[PDB]
Amino acid sequence: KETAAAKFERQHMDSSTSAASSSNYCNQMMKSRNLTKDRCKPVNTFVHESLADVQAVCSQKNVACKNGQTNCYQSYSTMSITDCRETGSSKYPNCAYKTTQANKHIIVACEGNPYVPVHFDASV
Ligand SMILES: [Cl-]
Ligand SMILES: [Cl-]
């Protein structure tokens, strides 16, 4: 009951802000995107660009994925992103995250028809 594309959108897209506000962005977004349900998702990145700009990456620079697959693509430009990672004080169900805002290239795995992002691999 979620497509790979839709799961990618939910976990990784935050086009409604230009950049993480505040230290509490990650606590709020990890909860609101339902990434804290039965466990605290340990690590997650949100991208502050339009969905079209992110989708476009699937036609940009083809690079290997960490896992050796060959359907990864690296954004030609940097993009506003926020990395969310659990802190030592995080104990499910009181999940706690460090918010780190940055401008980096993103690397995504793409697939399907239409050929769209299905996994966030990394930022550089
Ligand atoms: Cl979909
Ligand atoms: Cl991630």
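Here Swiss-Prot sets the residue numbers for chain A, with the shown residues being 27-150 in order.
Determined via X-ray crystallography, 2.0 Å.
Yeah, the Cβs are placed from backbone N, Cα and C, and that goes for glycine too.
For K67 (substrate binding site), the same-chain residues 6+ apart in sequence whose C-beta sits under 8 angstroms from its C-beta are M56, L61. If you look up Swiss-Prot, you'll see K33, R36, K67, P68, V69, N70, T71, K92, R111 marked as substrate binding site.
Secondary structure from DSSP puts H38 (mutagenesis position) in a helix. Recorded in Swiss-Prot as a mutagenesis result, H38 to A carries the remark: Loss of activity.
Note on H38 (mutagenesis position): other Cβ atoms within 10 Å of its Cβ, all shown chains, come to 19. For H38, the entry in Swiss-Prot reads active site, proton acceptor.
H145 to A appears in Swiss-Prot as a mutagenesis experiment; the accompanying note says: Loss of activity. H145 (mutagenesis position) counts 20 other C-beta atoms within 10 Å of its own C-beta, drawing on all protein chains shown. In the three-state DSSP classification, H145 (mutagenesis position) falls within a strand.
Positions annotated as active site, proton donor by Swiss-Prot: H145.
Fewest Cβ neighbours within 10 Å among the binding-site residues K33, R111: this applies to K33. Across the structure, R111 (substrate binding site) and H38 (mutagenesis position) are spaced 14 Å apart at their Cα atoms. In this structure the C-alpha atoms belonging to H145 (mutagenesis position) and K33 (substrate binding site) are separated by 9 Å.
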